[PDB]
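K.L.:
This is the structure, below, for whatever I ask next.
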There are 2 protein chains.
Amino acid sequence: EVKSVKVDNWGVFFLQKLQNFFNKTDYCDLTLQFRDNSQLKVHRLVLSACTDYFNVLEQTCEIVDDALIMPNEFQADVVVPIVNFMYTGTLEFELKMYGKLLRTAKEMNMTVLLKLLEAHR
Amino acid sequence: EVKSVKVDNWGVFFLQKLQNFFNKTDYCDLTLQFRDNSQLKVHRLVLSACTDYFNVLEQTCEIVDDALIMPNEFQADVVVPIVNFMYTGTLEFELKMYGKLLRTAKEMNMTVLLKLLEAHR
């Protein structure tokens, strides 16, 4: 018969490995480019777990030298904290950015982040 | 100052999404081909969290029509349960395959699976 054995807390194991890959830019397959020409390299599948907005950007925005040109309303001030949230489950932000991050999560329909920003008690 | 808020159990959230992608072959970037010409589509980054063996296969094995030709000793009988383990943390196997799976994890140096197959009490 079929047996099964398991490693507990697989999600924690896997996230640690994935975060390391992100930090070292290993296996990244999407390069985001900001107005100042700086870049952030990411994993498409990580972004896609939370949202389809990056899918729509890839369908509708210019690609220059293998980098996706981010829209004017979606620059590093919101992108960097949101991407770090997608890799970790933690959103780090200054309060002054709360409303901008909420409007950005609403534009993305990023439900999991909306729920977090709107959490209470 | 910098604030932080979090979604608990992010690993569990993320794994559910990743497993769905695997089941639907969304964002897959590596196609494994068996001797019988059947294929298994996977995510390179998931495989890489557990092992570098697939990295070495990509460096050393033939690619035909966008698929990596698996070696004779590394066919679906061991590959399918090992890949499912990489996505889930659970290894499902018939006892008759225990030694073959252990020898395969040793060839791959897949430490996390070695530890599981060798676990006690």
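Just so it is clear, chain A uses Swiss-Prot numbers, and the residues here are 3-123, in order.
Note: Cβ is positioned from N, Cα and C throughout, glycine not excepted.
Quick paste of what Swiss-Prot says about this protein:
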- A:30-97: domain 'BTB' (DOMAIN)
- A:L20 to E: Reduces microtubule association and protein solubility, possibly by disrupting the dimerization interface (MUTAGEN)
K.L.:
Tally every other Cβ atom lying within 10 Å of the Cβ atom of A:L20 (mutagenesis position).
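P.N.:
There are 24 such Cβ atoms around A:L20 (mutagenesis position).
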K.L.:
Once the DSSP letters are reduced so that anything not helix or strand counts as coil, what is A:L20 (mutagenesis position)?
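P.N.:
In three-state terms, A:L20 (mutagenesis position) counts as helix.
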